[PDB]
There are 2 protein chains.
Amino acid sequence: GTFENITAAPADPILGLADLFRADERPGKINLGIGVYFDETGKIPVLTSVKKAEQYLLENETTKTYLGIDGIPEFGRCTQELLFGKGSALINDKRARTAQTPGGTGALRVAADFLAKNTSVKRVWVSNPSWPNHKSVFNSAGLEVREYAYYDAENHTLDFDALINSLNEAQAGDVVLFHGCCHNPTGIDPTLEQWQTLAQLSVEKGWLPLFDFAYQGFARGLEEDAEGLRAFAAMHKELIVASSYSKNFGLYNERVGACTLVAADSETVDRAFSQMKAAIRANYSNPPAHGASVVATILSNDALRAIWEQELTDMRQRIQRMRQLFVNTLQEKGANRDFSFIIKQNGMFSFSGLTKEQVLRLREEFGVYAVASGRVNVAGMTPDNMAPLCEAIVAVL
Amino acid sequence: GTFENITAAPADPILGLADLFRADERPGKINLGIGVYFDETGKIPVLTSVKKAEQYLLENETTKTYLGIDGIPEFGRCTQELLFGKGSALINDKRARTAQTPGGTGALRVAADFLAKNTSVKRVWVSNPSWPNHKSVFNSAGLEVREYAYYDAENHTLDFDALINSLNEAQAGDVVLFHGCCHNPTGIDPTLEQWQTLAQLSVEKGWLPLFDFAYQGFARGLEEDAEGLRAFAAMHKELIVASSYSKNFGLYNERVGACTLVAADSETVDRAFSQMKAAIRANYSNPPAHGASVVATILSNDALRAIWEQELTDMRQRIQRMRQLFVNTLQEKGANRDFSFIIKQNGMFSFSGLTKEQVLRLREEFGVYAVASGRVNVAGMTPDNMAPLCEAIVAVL
Ligand SMILES: *Cc1c(COP(=O)(O)O)cnc(C)c1O
Ligand SMILES: *Cc1c(COP(=O)(O)O)cnc(C)c1O
């Protein structure tokens, strides 16, 4: 029997938490786990721009015939503009090629498969901490994962000196992974000056930069959030960007992402992209149309784009209001620890500083669900659940 | 430069054909390449049942939050009933688990990664000829692919004696891949008696059967086309089914498929399935909702399901009428080679028996596009293009 001696896999630290939450029969349960956006009423809504684009598609789509391996061309063009900005030299020099992928995760795996099967790359460097699924994606393609220092847990800040010292061990030809903005799980991003230091260091050391860009627009703004990436794009001959539209379009389950390859010149990137397409063909063949068609419809229509940008701004500002409310409410409810570092962190997530034992108590005794690392989803907080959430946190301190 | 030593990959023998066809500016060009269904007017339509389901989803969807790793529960249940039959003991005994995947290709890749990482499987046996992407998918997980004999190119039939003999060296614990119906590319399927003989041999030799089911309903009907799989399922402890809804729902670009694991008992299949979910999480994370939501809506609603089944019948019957018209028109246009074997083949495709040289002449000289193996898509034939198509074939014979 071929399956008889298979060992059971452990649950995913994020998606397995979601299974527990669903089964929990207590009415007061609060979900601060998976990184989705909740509105002020505690639902996970479909954006109006998205509903409008879907209505257009329903009434005008005449075929579902296969897309090309790399997806909808306009989707690729609009993605490169978002990442690199209109009039970028990378675009005018035809140094970049984009494949539409099933989510940001699919873009990460396509990049990993492409690298493992066509280059001499063996190692990927990931921040400590990072998104837990980074290691699994890269290991599954056959690549070793190494960790570089990032978070100073005593000061709740970016330990830039520790980051640079640990990365000096990364060799030429190694891949180093950066979060473009809204670092998952810490919410601590480099400043523009720090980005520029890392870019120049990356050139001098011969690293291959890989950017995971899942939160463009949730820190400061669409253009501002790409400053770090663009400082790298100005200096490097080669880079890879794995981007996601799951969160900034609320299109999580339609699986909309992109893998963008950059090389020294047009001939080289086309040669490389041909092997990226072969790796896609042997994975899922070609990408799902519905979600990407929605994104392409919104980004190419000035009226729909204006609505979407306002909806994204509203999401970003609601999270910022909850960060403030969370800190103020913790003080009212009797916390004596200072939680003001929460205000300095960007995006959906903050490292709360709670221990695994406290996170477990919160779930079992109070029905508050966070990830075991102490990562909390601030976008899961609402004016209505803030008081019970904070009473529960104070009770486990 | 990391990308400098990269060797270019050739174009896909099937999907690259569409790129050439698109670039051909000559009027009257005819596309008999990729395996999509064309209607009598040469279009690739969206089914009415699909449009109705998409309207229901637009009106009633309130969130796009992530699906579970394995997708929509109802989709998995309806898939199992389609494959194994309502009231199957496999279902009643809870011996089967199904993951929603991005197309049939995604189901094959998920199975490949699962096998490579969690079992002692080292070798997959596929028919000669087969779909060209089979070897690429299993090789992407590091599995050796061997070929078994299948097609009698002299008699245009299944060479069952050579099939049996050429599988003599397939060992216990090897995977043997079978097309469930409508063999791609030959259109030649085993008879029920041949399936039963293969089922008995597979058990005695200890093979792990893997069925690729991309065309259920295109040979004789939904239940009839599953007879071979059900003969295998009655006798085996373990098997894998990779199925696609791309073609029988006309949902190609929404990437709707399923990977079904079957084990000896519920405890075993649940343990194995946890590792399949881990392999999905490290690839594309979770599957695209839109296409699978359409299928689940249609299969779970008596009225929509009845519309869809009639639409599938209409597709199947138009292809059968084009098979007959193709043979008759070849005779009318002066072919001396007997093409009557075309009538005995099932599904969208027939091996025409044309050489690579003749297929090239058809493209370059006449604007008629087939796959270089001589596979022609009969579903691309219409009353309007049949006569020029046949005149071109006669010209290269
Ligand atoms: C959400 C996320 C991803 C995965 O994005 P998907 O589009 O859901 O696959 C990858 N990396 C980070 C840092 C993320 O936050
Ligand atoms: C079409 C086909 C596939 C792939 O199906 P998709 O759903 O497009 O990924 C796999 N195997 C065979 C034999 C096919 O004909």
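Just so you know, the numbers here start at 1 and follow the chain as drawn.
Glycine too: its Cβ is placed from the backbone N, Cα and C atoms.
As recorded in Swiss-Prot:
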BINDING   B:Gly35, B:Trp131, B:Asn184, B:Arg375  L-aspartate binding site
MUTAGEN   B:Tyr66 to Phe or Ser (Swiss-Prot position 65)  Slight changes in activity
MUTAGEN   B:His134 to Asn (Swiss-Prot position 133)  Decreases to 60% in maximum rate of the overall reactions in both directions
MUTAGEN   B:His134 to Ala (Swiss-Prot position 133)  Slight increase in maximum velocity of the overall transamination reaction between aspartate and 2-oxoglutarate
MUTAGEN   B:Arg281 to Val (Swiss-Prot position 280)  Reduces first-order rate constant over 25000-fold
MUTAGEN   B:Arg375 to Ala (Swiss-Prot position 374)  Reduces first-order rate constant about 10000-fold
MUTAGEN   B:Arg375 to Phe or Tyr (Swiss-Prot position 374)  Second-order rate constants are reduced by >5 orders of magnitude
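Separation of the C-alpha atoms of B:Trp131 (L-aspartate binding site) and B:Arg281 (mutagenesis position): 27 Å, rounded to the nearest whole number. For B:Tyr66 (mutagenesis position), the nearest of the recorded positions B:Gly35, B:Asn184, B:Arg281, B:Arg375 in terms of C-alpha separation is B:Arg281. Ligand 2 lies within reach of B:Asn184 from the recorded positions B:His134, B:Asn184, B:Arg375, judged by a C-beta closer than 6 angstroms to any of its atoms. Those same-chain residues not listed among B:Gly35, B:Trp131, B:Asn184, B:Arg375 yet with C-beta within 8 angstroms of the centroid of the L-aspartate site C-beta atoms are B:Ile14, B:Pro185, B:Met348, B:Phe349, B:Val371. Checking the recorded positions B:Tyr66, B:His134, B:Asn184, B:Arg375 against chain A with a Cβ-Cβ cut-off under 8 Å leaves B:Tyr66. Cβ contacts within 10 Å of B:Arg375 (mutagenesis position), excluding its own Cβ and spanning all protein chains shown: 26. Closest to B:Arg375 (mutagenesis position) in space, going by CA atoms and restricting to the recorded positions B:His134, B:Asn184, B:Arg281, is B:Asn184. Distance from the CA of B:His134 (mutagenesis position) to the CA of B:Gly35 (L-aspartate binding site) is 15 Å.
Of all the Cβ atoms in the protein chains shown, 23 others lie within 10 Å of the Cβ of B:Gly35 (L-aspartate binding site). Long-range Cβ contacts of B:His134 (mutagenesis position) within its own chain (separation 6+, distance under 8 Å): B:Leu108, B:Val126, B:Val145, B:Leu177, B:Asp212. On the backbone, the CA of B:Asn184 (L-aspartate binding site) and the CA of B:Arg281 (mutagenesis position) stand 30 Å apart.
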